[PDB]
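Novice: Mind looking over this structure? Questions follow.
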Amino acid sequence: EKXXXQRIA
Amino acid sequence: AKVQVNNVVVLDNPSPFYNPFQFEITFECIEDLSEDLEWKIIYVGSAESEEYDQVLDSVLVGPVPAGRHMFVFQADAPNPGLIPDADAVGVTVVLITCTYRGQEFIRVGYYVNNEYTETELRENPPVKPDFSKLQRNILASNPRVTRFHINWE
């Protein structure tokens, strides 16, 4: 379920 | 934009996980603003779910005098009891946002790498994360800066 590494945007 | 962020310097980096975050922020207010400006630091506890975001601290000033302003925005480290084990070790994100009259006009995002520094722990990471042994490394050289059009009047 890690594919949100775009939270920084 | 009536408020422009000129610089964000990440201080005391890298550091132990438990150390407070420190960001030295310089900004310019082109005109006097009658309403409130609010800065926030948000820690992404889990890239899998926004429910684990922790607002580490917030600073409010209003009205906003025109001119150049600078301050060190400090926030205590996130509560490890709220960080899922799957997200504790490795890369996560920390955000700095600023709002004017409740409208978010800028977001500055950094990748943050939380890693063990001793050989035994890097080779045999404990099944339950040991936050007292984690080093926080904010990837300060390339923040993601997002700006949003807001109503300044």
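Residue numbering in chain B adheres to Swiss-Prot, whereby the residues present occupy positions 2-154 in order.
This entry, so its header tells us, was determined using X-ray crystallography, 1.8 Å.
Using the three backbone atoms N, Cα and C, a Cβ is placed for every residue, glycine included.
One entry in Swiss-Prot concerns the mutagenesis experiment B:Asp37 to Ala. Its note says: Abrogates interaction with CHAF1B and HIRA. Record note (Swiss-Prot) on the mutagenesis of B:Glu49 to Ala: Loss of interaction with TLK2. For the mutagenesis experiment B:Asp54 to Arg, the note given by Swiss-Prot reads: Reduces interaction with histone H3. Listed in Swiss-Prot as a mutagenesis experiment, B:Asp88 to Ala is described as follows: Loss of interaction with TLK2. Reduced phosphorylation. In Swiss-Prot, a mutagenesis experiment is listed as B:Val94 to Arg, annotated with the note Abrogates interaction with histone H3 and histone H4. Loss of interaction with TLK2. Reduced phosphorylation. Mutagenesis annotation in Swiss-Prot: B:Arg108 to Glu, described as Reduces interaction with histone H3; the structure shown retains the original residue.
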Novice: If one looks at the chain holding B:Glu49 (mutagenesis position), which residues at least 6 apart in sequence have a CB under 8 angstroms from its CB?
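Specialist: Result: B:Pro85, B:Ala87, B:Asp88.
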Novice: Quick one: of the mutagenesis positions B:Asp37, B:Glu49, B:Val94, which have a CB under 8 A from chain A's CB atoms?
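Specialist: Near chain A: B:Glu49, B:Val94.
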Novice: Distance check, please: Cα of B:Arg108 (mutagenesis position) against Cα of B:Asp37 (mutagenesis position), rounded to an integer number of angstrom.
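Specialist: Here the two Cα atoms are 17 Å apart.
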Novice: Cα of B:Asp37 (mutagenesis position) to Cα of B:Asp54 (mutagenesis position): how many Å, rounded?
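Specialist: Cα to Cα, B:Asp37 (mutagenesis position) and B:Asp54 (mutagenesis position) are separated by 23 Å.
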Novice: What does DSSP call B:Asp54 (mutagenesis position) in the simple three-state scheme?
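Specialist: The residue in question, B:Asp54 (mutagenesis position), is strand (DSSP, three-state).
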Novice: Please determine which of the mutagenesis positions listed here (B:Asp37, B:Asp54, B:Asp88) has the lowest count of neighbouring CB atoms within 10 Å.
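Specialist: Counting other Cβ atoms within 10 Å of each of the mutagenesis positions B:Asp37, B:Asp54, B:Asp88 gives the minimum at B:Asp37.
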Novice: For B:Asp37 (mutagenesis position), what is the secondary structure state per DSSP, taken as helix, strand or coil?
Specialist: coil
Novice: Compile a sequence-ordered list of residues in the same chain as B:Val94 (mutagenesis position), six or more apart from it, whose Cβ lies below 8 A from its Cβ; state 'none' when nothing qualifies.
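Specialist: B:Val45, B:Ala48, B:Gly110, B:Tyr111, B:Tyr112, B:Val113 - these are the non-local Cβ neighbours of B:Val94 (mutagenesis position), listed in sequence order.
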